[PDB]
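A.B. asks: Sharing a structure here in C-alpha coordinates format.
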Amino acid sequence: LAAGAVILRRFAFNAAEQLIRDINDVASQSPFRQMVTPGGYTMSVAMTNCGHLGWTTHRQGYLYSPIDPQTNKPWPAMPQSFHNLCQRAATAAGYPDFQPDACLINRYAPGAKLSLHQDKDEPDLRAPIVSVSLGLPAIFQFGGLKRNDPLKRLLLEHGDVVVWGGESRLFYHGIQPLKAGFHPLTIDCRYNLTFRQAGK
Ligand SMILES: O=C(O)CCC(=O)C(=O)O
Ligand SMILES: [Fe+2]
(Lines of atoms letter the chains of each structure in order from A and count residues from 1; the text may use other names and numbers.)
(Lines give C-alpha, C1' and ligand atoms only; values in the text may rest on other atoms or scores of the structure.)
(Ligands and ions follow the chains in the order given, each with its own letter.)
Protein backbone atom coordinates (compact mmCIF):
# COMPACT_ATOMS: atom_id res chain seq x y z
CA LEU A 1 0.00 0.00 0.00
CA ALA A 2 2.87 2.33 0.87
CA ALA A 3 6.17 2.42 2.75
CA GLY A 4 5.39 0.86 6.12
CA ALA A 5 1.78 0.19 5.16
CA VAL A 6 -0.07 -2.91 4.05
CA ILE A 7 -3.59 -4.22 3.57
CA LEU A 8 -4.20 -7.70 4.98
CA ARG A 9 -7.36 -8.48 3.06
CA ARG A 10 -9.86 -10.71 4.89
CA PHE A 11 -7.33 -11.10 7.71
CA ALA A 12 -9.99 -10.69 10.41
CA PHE A 13 -12.64 -12.85 8.73
CA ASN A 14 -12.45 -15.68 11.27
CA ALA A 15 -12.65 -13.30 14.24
CA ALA A 16 -15.30 -10.98 12.81
CA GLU A 17 -18.37 -12.47 14.48
CA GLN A 18 -16.74 -12.39 17.92
CA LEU A 19 -15.39 -8.88 17.32
CA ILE A 20 -18.89 -7.67 16.49
CA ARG A 21 -20.33 -9.34 19.59
CA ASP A 22 -17.76 -7.48 21.67
CA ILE A 23 -18.49 -4.19 19.89
CA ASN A 24 -22.07 -4.57 21.10
CA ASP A 25 -20.83 -5.35 24.60
CA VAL A 26 -18.55 -2.30 24.66
CA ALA A 27 -21.37 -0.10 23.36
CA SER A 28 -23.62 -1.30 26.18
CA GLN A 29 -21.32 0.53 28.61
CA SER A 30 -20.10 3.40 26.42
CA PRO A 31 -22.80 3.96 23.76
CA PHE A 32 -21.99 5.02 20.23
CA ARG A 33 -22.35 8.78 19.89
CA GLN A 34 -21.70 11.27 17.12
CA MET A 35 -18.98 13.54 18.46
CA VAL A 36 -18.77 17.28 17.82
CA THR A 37 -15.58 18.63 16.29
CA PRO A 38 -13.65 21.50 17.93
CA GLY A 39 -15.31 23.64 15.27
CA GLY A 40 -18.84 22.79 16.40
CA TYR A 41 -19.88 20.20 13.80
CA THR A 42 -21.56 16.84 14.46
CA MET A 43 -19.68 13.99 12.77
CA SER A 44 -21.66 11.57 10.59
CA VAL A 45 -19.62 8.67 11.96
CA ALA A 46 -20.74 7.50 15.43
CA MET A 47 -17.96 6.51 17.80
CA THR A 48 -17.03 4.98 21.13
CA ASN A 49 -13.80 3.63 22.63
CA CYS A 50 -12.44 0.79 24.71
CA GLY A 51 -9.04 0.26 26.30
CA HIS A 52 -7.26 2.64 28.66
CA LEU A 53 -7.53 5.72 26.44
CA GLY A 54 -10.32 6.91 24.18
CA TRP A 55 -10.14 9.43 21.35
CA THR A 56 -12.43 12.39 21.96
CA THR A 57 -13.15 15.92 20.81
CA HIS A 58 -13.03 19.05 22.96
CA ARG A 59 -14.45 22.56 22.50
CA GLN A 60 -11.08 23.29 20.94
CA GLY A 61 -8.97 20.31 19.91
CA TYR A 62 -8.84 16.52 19.87
CA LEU A 63 -7.40 14.55 22.77
CA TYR A 64 -7.31 11.21 24.54
CA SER A 65 -8.97 10.63 27.88
CA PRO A 66 -9.36 7.64 30.20
CA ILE A 67 -12.88 8.88 30.89
CA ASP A 68 -15.92 8.73 28.58
CA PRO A 69 -17.20 12.35 28.51
CA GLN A 70 -20.77 11.15 27.94
CA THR A 71 -21.13 8.54 30.70
CA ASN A 72 -18.40 10.19 32.80
CA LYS A 73 -17.16 6.67 33.57
CA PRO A 74 -13.97 4.97 32.35
CA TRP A 75 -14.16 3.48 28.86
CA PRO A 76 -14.77 -0.29 28.78
CA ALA A 77 -11.72 -2.54 28.95
CA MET A 78 -10.14 -3.76 25.70
CA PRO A 79 -11.91 -7.02 24.75
CA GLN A 80 -9.70 -10.11 24.49
CA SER A 81 -10.81 -10.68 20.88
CA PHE A 82 -9.69 -7.13 20.05
CA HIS A 83 -6.32 -7.51 21.74
CA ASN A 84 -5.54 -10.84 20.09
CA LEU A 85 -6.59 -9.83 16.58
CA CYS A 86 -4.71 -6.53 16.79
CA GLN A 87 -1.52 -8.28 17.91
CA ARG A 88 -1.65 -10.85 15.11
CA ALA A 89 -2.33 -8.19 12.49
CA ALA A 90 0.47 -5.95 13.77
CA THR A 91 2.93 -8.86 13.70
CA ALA A 92 1.89 -9.83 10.17
CA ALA A 93 2.37 -6.21 9.10
CA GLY A 94 5.91 -5.96 10.44
CA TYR A 95 5.22 -4.44 13.87
CA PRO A 96 5.75 -7.32 16.38
CA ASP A 97 6.00 -5.22 19.55
CA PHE A 98 2.89 -3.10 19.03
CA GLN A 99 1.05 -2.67 22.33
CA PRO A 100 -2.13 -0.59 21.87
CA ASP A 101 -3.67 1.20 24.84
CA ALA A 102 -6.63 2.52 22.89
CA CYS A 103 -9.22 1.34 20.40
CA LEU A 104 -11.56 3.74 18.61
CA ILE A 105 -14.72 2.03 17.37
CA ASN A 106 -16.37 3.73 14.39
CA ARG A 107 -19.87 3.04 13.08
CA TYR A 108 -20.73 4.14 9.54
CA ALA A 109 -24.42 4.35 8.69
CA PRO A 110 -25.34 4.65 5.00
CA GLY A 111 -23.90 7.90 3.63
CA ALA A 112 -21.57 8.51 6.58
CA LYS A 113 -17.98 9.47 5.83
CA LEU A 114 -14.72 10.45 7.48
CA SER A 115 -13.00 13.37 5.76
CA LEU A 116 -9.30 13.26 4.93
CA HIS A 117 -7.15 13.58 8.05
CA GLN A 118 -3.96 12.49 9.76
CA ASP A 119 -3.89 10.48 12.98
CA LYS A 120 -1.69 13.06 14.70
CA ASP A 121 -2.91 13.01 18.30
CA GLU A 122 -0.49 10.29 19.39
CA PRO A 123 3.00 11.21 20.74
CA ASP A 124 4.92 8.03 19.86
CA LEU A 125 5.10 7.72 16.07
CA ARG A 126 6.93 4.39 16.35
CA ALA A 127 3.57 2.75 17.02
CA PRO A 128 1.52 1.91 13.92
CA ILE A 129 -2.20 2.27 13.32
CA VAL A 130 -4.08 -1.05 13.00
CA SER A 131 -7.43 -0.50 11.27
CA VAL A 132 -10.05 -3.29 11.07
CA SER A 133 -13.01 -3.25 8.64
CA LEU A 134 -16.28 -5.03 9.44
CA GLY A 135 -19.57 -5.17 7.54
CA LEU A 136 -20.44 -3.02 4.53
CA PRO A 137 -17.68 -2.14 2.03
CA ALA A 138 -16.17 1.33 1.85
CA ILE A 139 -13.70 3.23 -0.28
CA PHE A 140 -10.59 4.12 1.71
CA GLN A 141 -8.54 7.12 0.58
CA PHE A 142 -4.82 6.93 1.32
CA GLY A 143 -2.63 9.90 0.48
CA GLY A 144 0.64 11.38 1.67
CA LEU A 145 2.21 13.59 4.33
CA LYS A 146 0.81 16.83 2.91
CA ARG A 147 -2.90 17.62 2.94
CA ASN A 148 -2.83 18.09 -0.84
CA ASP A 149 -0.76 15.03 -1.84
CA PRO A 150 -2.20 12.58 -4.44
CA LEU A 151 -4.76 10.05 -3.18
CA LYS A 152 -5.12 6.31 -3.75
CA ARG A 153 -8.60 4.77 -3.55
CA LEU A 154 -8.93 1.27 -2.12
CA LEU A 155 -12.01 -0.80 -1.46
CA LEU A 156 -12.07 -2.11 2.10
CA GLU A 157 -14.31 -5.12 2.64
CA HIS A 158 -15.48 -7.10 5.67
CA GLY A 159 -12.48 -8.58 7.47
CA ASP A 160 -9.85 -6.38 5.84
CA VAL A 161 -7.14 -5.01 8.11
CA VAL A 162 -5.07 -2.00 7.07
CA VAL A 163 -1.89 -1.23 8.95
CA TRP A 164 0.28 1.82 8.47
CA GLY A 165 3.26 3.19 10.30
CA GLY A 166 6.88 4.06 9.87
CA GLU A 167 7.14 6.27 6.80
CA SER A 168 3.36 6.33 6.29
CA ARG A 169 2.36 6.74 9.94
CA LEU A 170 1.22 10.33 9.37
CA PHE A 171 -0.22 9.96 5.88
CA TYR A 172 -3.59 11.59 5.19
CA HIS A 173 -6.49 9.17 4.81
CA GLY A 174 -10.27 8.98 4.95
CA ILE A 175 -13.47 7.10 4.09
CA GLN A 176 -15.83 8.11 1.29
CA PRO A 177 -19.62 8.26 1.88
CA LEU A 178 -20.75 4.72 2.68
CA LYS A 179 -22.81 3.22 -0.12
CA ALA A 180 -26.18 1.72 0.74
CA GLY A 181 -26.31 -2.04 1.18
CA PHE A 182 -26.71 -5.00 3.49
CA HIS A 183 -24.29 -7.26 5.31
CA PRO A 184 -25.23 -10.48 7.19
CA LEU A 185 -23.16 -9.62 10.27
CA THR A 186 -23.67 -5.85 10.67
CA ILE A 187 -26.99 -5.41 8.89
CA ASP A 188 -26.95 -1.79 7.75
CA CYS A 189 -23.54 -0.41 8.72
CA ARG A 190 -19.79 -0.69 8.51
CA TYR A 191 -17.76 -0.81 11.71
CA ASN A 192 -14.09 0.00 12.01
CA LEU A 193 -11.69 -0.66 14.86
CA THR A 194 -8.68 1.61 15.11
CA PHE A 195 -6.00 0.46 17.54
CA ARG A 196 -3.37 2.93 18.64
CA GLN A 197 -0.74 3.53 21.29
CA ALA A 198 -2.00 6.93 22.44
CA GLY A 199 0.08 7.19 25.59
CA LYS A 200 3.71 6.53 26.47
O1 LIG B 1 -12.97 3.67 9.09
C2 LIG B 1 -11.83 3.67 8.67
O3 LIG B 1 -11.42 2.69 7.86
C4 LIG B 1 -10.88 4.81 8.98
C5 LIG B 1 -11.05 5.28 10.43
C6 LIG B 1 -10.00 6.31 10.81
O7 LIG B 1 -9.30 6.83 9.96
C8 LIG B 1 -9.87 6.75 12.23
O9 LIG B 1 -10.58 6.26 13.09
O10 LIG B 1 -8.91 7.62 12.57
FE1 LIG C 1 -7.65 8.05 10.95
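For chain A, we keep the numbers from Swiss-Prot: what you see runs 15-214, in order.
If you're wondering, the header gives X-ray crystallography, 1.6 Å.
In case you wondered, yes, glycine gets a Cβ from its N, Cα and C as well.
Straight out of Swiss-Prot:
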- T51 to A: Slightly reduced activity towards single-stranded DNA containing 1-methyladenine. Reduces affinity for undamaged DNA (MUTAGEN)
- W69 to A: Abolishes activity towards single-stranded DNA containing 1-methyladenine (MUTAGEN)
- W69, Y76, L77, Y78, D135, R161: substrate binding site (BINDING)
- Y76 to A: Reduces affinity for damaged DNA and activity towards single-stranded DNA containing 1-methyladenine (MUTAGEN)
- 113-213: domain 'Fe2OG dioxygenase' (DOMAIN)
- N120, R121, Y122, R204, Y205, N206, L207, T208, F209, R210: 2-oxoglutarate binding site (BINDING)
- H131, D133, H187: Fe cation binding site (BINDING)
- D135 to A: Abolishes activity towards single-stranded DNA containing 1-methyladenine. Alters substrate specificity, so that the enzyme gains activity towards single-stranded DNA containing 1-methylguanine (MUTAGEN)
- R161 to A: No effect on enzyme activity. Decreases affinity for damaged DNA (MUTAGEN)
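Tell me about the surroundings of these features in the structure.
C.D. replies: DSSP gives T51 (mutagenesis position) a coil state; it is part of no helix or strand.
In three-state terms derived from DSSP, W69 (mutagenesis position) belongs to an extended strand segment.
Sequence-distant neighbours of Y76 (mutagenesis position) (same chain, six or more apart, CB under 8 Å from its CB) are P52, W69, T70, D135, listed in sequence order.
Note on the domain 'Fe2OG dioxygenase' (113-213): DSSP counts are 3 helix, 44 strand, 54 coil.
Sequence-distant neighbours of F209 (2-oxoglutarate binding site) (same chain, 6+ residues apart, CB-CB distance under 8 A): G65, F96, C100, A104, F112, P114, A116, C117, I143, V144, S145, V146.
Within the same chain, residues at least 6 positions away in sequence whose Cβ sits under 8 Å from that of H187 (Fe cation binding site) are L130, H131, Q132, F154, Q155, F156, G157, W178.
Within 10 Å of the C-beta of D135 (mutagenesis position) there are 13 other C-beta atoms, taking all protein chains into account.
Residues near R161 (mutagenesis position) in space but far in sequence (CB under 8 A, at least 6 apart, same chain), listed by position: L130, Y186.
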A.B. asks: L77, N120: which of these binding-site residues has the sparsest Cβ neighbourhood within 10 Å?
C.D. replies: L77
A.B. asks: Report the recorded positions (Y76, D135, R161, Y205, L207) that meet this criterion: Cβ distance to the nearest atom of ligand 1 under 6 Å. Use sequence order and write none if nothing qualifies.
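C.D. replies: Correct list: empty, so none.
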A.B. asks: Within the same chain, and leaving aside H131, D133, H187, name every residue whose CB is within 8 angstroms of the centroid of the CB atoms belonging to the recorded Fe cation site, in sequence order.
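C.D. replies: Here the non-site neighbours turn out to be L130, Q132, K134, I143, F185, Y186, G188.
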